[PDB]
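Novice: Structure incoming, see below.
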Amino acid sequence: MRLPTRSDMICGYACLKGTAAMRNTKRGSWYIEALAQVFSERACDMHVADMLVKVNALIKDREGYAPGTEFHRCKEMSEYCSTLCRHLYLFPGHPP
Amino acid sequence: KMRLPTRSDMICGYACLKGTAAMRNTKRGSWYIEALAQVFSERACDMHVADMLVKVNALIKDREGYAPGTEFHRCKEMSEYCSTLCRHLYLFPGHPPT
Amino acid sequence: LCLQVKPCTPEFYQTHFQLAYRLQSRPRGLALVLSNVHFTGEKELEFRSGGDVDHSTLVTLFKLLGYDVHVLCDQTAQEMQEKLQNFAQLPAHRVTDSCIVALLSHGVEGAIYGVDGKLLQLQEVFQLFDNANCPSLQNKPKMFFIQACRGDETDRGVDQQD
Amino acid sequence: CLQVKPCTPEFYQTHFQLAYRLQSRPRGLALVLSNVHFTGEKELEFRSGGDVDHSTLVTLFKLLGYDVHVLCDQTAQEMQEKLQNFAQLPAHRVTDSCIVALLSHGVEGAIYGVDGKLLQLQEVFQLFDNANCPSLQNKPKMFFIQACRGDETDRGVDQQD
Amino acid sequence: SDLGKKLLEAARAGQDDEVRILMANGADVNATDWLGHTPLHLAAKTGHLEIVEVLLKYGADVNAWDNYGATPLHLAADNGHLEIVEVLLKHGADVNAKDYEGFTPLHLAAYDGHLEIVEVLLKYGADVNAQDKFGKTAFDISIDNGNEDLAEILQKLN
Amino acid sequence: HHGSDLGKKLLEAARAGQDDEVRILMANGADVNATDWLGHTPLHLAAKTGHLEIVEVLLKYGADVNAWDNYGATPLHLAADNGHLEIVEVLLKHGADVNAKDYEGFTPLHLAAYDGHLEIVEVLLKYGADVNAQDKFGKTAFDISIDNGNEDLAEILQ
């Protein structure tokens, strides 16, 4: 009656292997923004595994805006790995 | 046209986790492949690749190794999958049929 | 900047808990938001500017999602593995249905830097919550949010043409 | 015997909107490179049953509607070489997705070729990114790495703390 | 959905009442997994005697095999569930059944050194002279495994 | 804000820049002032990506030509920054704040300079371009002609 040493996890990464993230002194990192956005907005009808797919979509389209530098008009790409075995819905609230 | 990250829209499935090995069998093959062929053929019609792999995970997680008189007997294994996909990936098998 | 967690119509739940991870406990699980911003050691690492907004944005978010959230700031590699293992053991997990952990700091492929300047392998992090080292969380979904750098280089991108 | 249930017209009529356009014919190219015999420096066994896996996948990808190719018992160098070719093949321009299954012996991050030499999986993916393979941008690209990723084996743990 | 998968995932999880219900609704008491296991199999292997009993009552085939060629007895013995091993036997279990590779309940029960489980398997005509793929017998398995309280029960009525 | 919204599909077919599809949405009374998680508006997206035709039909529906995003940029900012002369002009004829600054100071002239966009600079001047503006770095459209090794844009500023 046992299970694998590791399982039922799901990790989201702000950037791919080798690349860097994007922090902004006033808005923060894109990953966190995208995260807070998609989660608050869709946690109600979208499962963590699919919301991260959303965050991916957002992060993929975003371009860097910081003129005069070399960070201007740059890209970034998020990723996530999963060993989850069933949809993971956060069922926010659920009225008493 | 506009920019695009260097890499994206990918999705890789792994038969085993980091450090661990895959369970092979001279007559049935590897569990990952079986699970894969099973879940895909059965649910490719109403389930997207990203979620089917979650199914494969579920299957592989419950499977126990059966090969008595060895140390592979009653062993475990765990699949994983990583994606940078940005939209559901449905294989829409056989549609349209005509 | 004011997060709005929309709730789900009970109809949804009755049509989805049937095939998902049981996750209606209160709290919905524990959340840890360890974030290193002020780095000492051989201060080669910049200053996680805006690292405070990220930290807040997440703390709030995880709080409105219904998570008894904890926090840690400017920690050393060793302190992290040490305090992370504690967070992993905390007897509360037995009653909750899931767990969240956000690690935000500087880093490299596979690991994150502590204010200490030393590294902590992310693989070591996960281990602490597996089915062996953390039996109080088996079969319960455990999310991780790694806000770090897997590198030095900046992605320039490439023209998408048809 | 390993049929493959089709999708009801309501499904596509209700999901295609939010879903990588994948209704091209073929549905994309699939490559099933699988090493099974190992020469060179003697160490690697002989992936027995590796032939069933190879078949099970070839068929599967075939019933899913994929113009599938194949390669067997290849060397590390041959793989990067033939993989890059598969990646370039002008056909990808008309298809909507791509599949690639690599089955062989391996270690963390890379797979062994019958050659005994390694091929970093990171190198593999690169070949299909948005730079090196523009003919596949914005098109989903699935990968299936059957290769082993270590030397040990999970004895397992049991429920209830 | 289809009672099959419903009867199955219930059997291996424990749900005792659930299994009765599903049976009452005419669930195909011969459903299988992607591996070939049947409810009885799952119940026998995991050790849910109560479900193994209600299962047998609904004409459940007690001598079925999976993709490996194992039988509910195989699994029951292999996992040391004496009670079910007996129950399964009283219903006519092929005590001398072999899987796709030869092993028999006695072997699986021996390789794990399960006292009473071996004693009961004999009782029903256990071919103590069966050779698995390794060419060994329930005997050779008592010594090698450093278990001597075992071989002390086989060599009695060959 | 409820389900597959009005001005949202707009932003969509605007960044995806499919003409015909933007006219329609406008006809249905789409909020020509919608924003994304970054604050961009249809005009913004159209201006930045360079879909002059949509930029034109947009302006026609009372679209605010002097709007800003979370970074504090303006459609002119983006238009000039990405070198789309045509739109830079169009946006200007409609009263674009040629001397607008983003949350960090930069002005269309700078963005148009930092990238060395000939004609785009020429046209920005024409509308009262403060060639004596200092961004965060304390430099001007001038200092940016030398450093960047672009002299066809050098003293062509006084």
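Note that chain C is numbered according to Swiss-Prot, with residues 172-333 shown in order.
In case you wondered, yes, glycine gets a Cβ from its N, Cα and C as well.
Swiss-Prot lists C:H277, C:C320 with the feature active site. In Swiss-Prot, the entry for mutagenesis C:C320 to S states: Loss of function. The structure shown retains the original residue.
How about a rundown of where these features are and what they're close to?
Specialist: The 10 Å shell around the Cβ of C:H277 (active site) contains 23 further Cβ atoms across the protein chains shown. Under the three-state DSSP scheme, C:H277 (active site) falls in the coil class.
Cβ neighbour count for C:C320 (mutagenesis position): 22 (other Cβ atoms within 10 Å of its Cβ, all protein chains included).
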Novice: How far is it from C:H277 (active site) to C:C320 (mutagenesis position), counting Cα to Cα, in Å?
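Specialist: The Cα atom of C:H277 (active site) is 6 Å away from the Cα atom of C:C320 (mutagenesis position).
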